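A.B. asks: Once you've had a glance at the structure underneath, I'll fire off some questions.
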Amino acid sequence: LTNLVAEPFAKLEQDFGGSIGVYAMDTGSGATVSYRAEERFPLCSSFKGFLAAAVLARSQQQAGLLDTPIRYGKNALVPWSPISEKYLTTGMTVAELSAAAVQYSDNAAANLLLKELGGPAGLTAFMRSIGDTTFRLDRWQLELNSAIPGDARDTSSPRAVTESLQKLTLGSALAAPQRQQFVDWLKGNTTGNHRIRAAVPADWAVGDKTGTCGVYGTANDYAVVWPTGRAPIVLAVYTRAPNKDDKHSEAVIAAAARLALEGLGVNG
Ligand SMILES: *C(=O)[C@@H](NC(=O)/C(=N/OC)c1csc(N)n1)[C@@H]1N=C(C(=O)O)C(=C)CS1
């Protein structure tokens, strides 16, 4: 049931000038679309979705975790921290930091939460606990975005991303209240309008998390999509390119998502 219908991913990545990795699963039938799906691609900021899931998982044990106030100094602010910079003088709750990391890709919020979780190894440990043996986070922001060709640090594969996203949003990896909170955060993301969402009709529900490393044409998006009247689709689209100064392309991500949905026979 893999790649029942051929789609021109190769032409698309050749036009882009790099490599595109796609996994998409129709959770009703089990049909999948897979292109470079087991290759490693830099996570960039897309690790933050899993980070928020790991926070939610911990909150199942720690009742009051999500409402815990977190105060931070100016030294915690790193570039691209649009929410946390507005609450520097007040602090934010763990839940607010999680929402900011997911929905605005706030970099300082993610670093604060990563520290709370025991760093990159703690997030990696959470991913191992749900059966993901591919994911690895190795560094903190912003160093984790270096996207060096051939470097496995701070990478995963499109397939592992999609499988883990499925477990967390639709499967049993989170308890039901935490699962719906994770879905709600992803649905509220503001940074993905030109990526997977651009391939998804407006009348379908979608949640996603983006990543943009800033170098090596490296950017990504993963999403759960609820077409009306059929089972949800889970998919991941990751890109990279050989030269440091190669630009990423949102349009290539949207185009690859379109091809994935077409390959699954989902009418858009
Ligand atoms: C996650 O990917 C974060 N990306 C960045 O901080 C960088 N963006 O470059 C445009 C970066 C870090 S080091 C370097 N040379 N560049 C945040 N995530 C989002 C997203 O989710 O796409 C952004 C678009 C920018 S900030």
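Here chain A follows Swiss-Prot, giving residues 25-292 in order.
Every residue gets a Cβ built from N, Cα and C, even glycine.
Among the features that Swiss-Prot reports, beta-lactam binding site is placed at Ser69, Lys72, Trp104, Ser129, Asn131, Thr234, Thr236, with the record citing experimental evidence. The active site, nucleophile feature in Swiss-Prot is assigned to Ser69; the stated evidence is experimental evidence. Under mutagenesis, Swiss-Prot gives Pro103 to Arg with this note: Increases catalytic efficiency about 40-fold with respect to ceftazidime and reduces catalytic efficiency about 10-fold with respect to nitrocefin; when associated with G-239. As annotated by Swiss-Prot, active site, proton acceptor applies to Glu167. Quoting Swiss-Prot on the mutagenesis of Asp178 to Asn: Reduces thermal stability of protein. One mutagenesis experiment catalogued in Swiss-Prot, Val239 to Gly, is accompanied by this note: Increases catalytic efficiency about 40-fold with respect to ceftazidime and reduces catalytic efficiency about 10-fold with respect to nitrocefin; when associated with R-103.
Describe the structural context of each listed feature in the structure shown, including burial, neighbouring residues and relevant distances.
C.D. replies: Non-local contacts of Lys72 (beta-lactam binding site) by the CB criterion (under 8 A, 6+ apart in sequence, same chain) comprise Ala125, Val126, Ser129, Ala134, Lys233. In the three-state DSSP scheme, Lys72 (beta-lactam binding site) is classed as helix.
If you draw a 10 Å sphere around the CB of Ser69 (beta-lactam binding site), it holds 27 other CB atoms from the protein chains shown.
According to DSSP, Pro103 (mutagenesis position) sits in a coil region rather than a helix or strand.
Annotation for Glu167 (active site, proton acceptor): no spatial neighbours, criterion Cβ-Cβ under 8 Å with sequence separation of six or more.
Classification of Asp178 (mutagenesis position) by DSSP places it in coil, neither helical nor stranded. With a 10 A radius on its CB, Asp178 (mutagenesis position) counts 24 other CB atoms from all the protein chains.
Counting only residues at least six positions away in the same chain, the Cβ atoms of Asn169, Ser170, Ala171, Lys268, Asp269 sit under 8 Å from the Cβ of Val239 (mutagenesis position). In the three-state DSSP assignment, the secondary structure recorded for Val239 (mutagenesis position) is coil.
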A.B. asks: Tell me, how many other CB atoms lie within 10 A of the CB of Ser129 (beta-lactam binding site), whichever protein chain they belong to?
C.D. replies: 26
A.B. asks: Which binding-site residues among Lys72, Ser129, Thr234, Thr236 have CB under 6 Å of ligand 1?
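C.D. replies: Within range of ligand 1: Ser129, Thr234, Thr236.
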A.B. asks: Given the binding-site residues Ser69, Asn131, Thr234, state which is nearest to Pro103 (mutagenesis position) when distance is taken between Cα atoms.
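C.D. replies: Its closest listed neighbour, by Cα, is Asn131.
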A.B. asks: For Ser129 (beta-lactam binding site), just give me the three-state DSSP call.
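C.D. replies: Note: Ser129 (beta-lactam binding site) is coil by DSSP, not helix or strand.
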A.B. asks: Say we define neighbours as other CB atoms within 10 Å of the CB. Which of the binding-site residues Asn131, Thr234, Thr236 has the fewest?
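C.D. replies: Checked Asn131, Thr234, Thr236; of these binding-site residues, fewest Cβ neighbours within 10 Å: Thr236.
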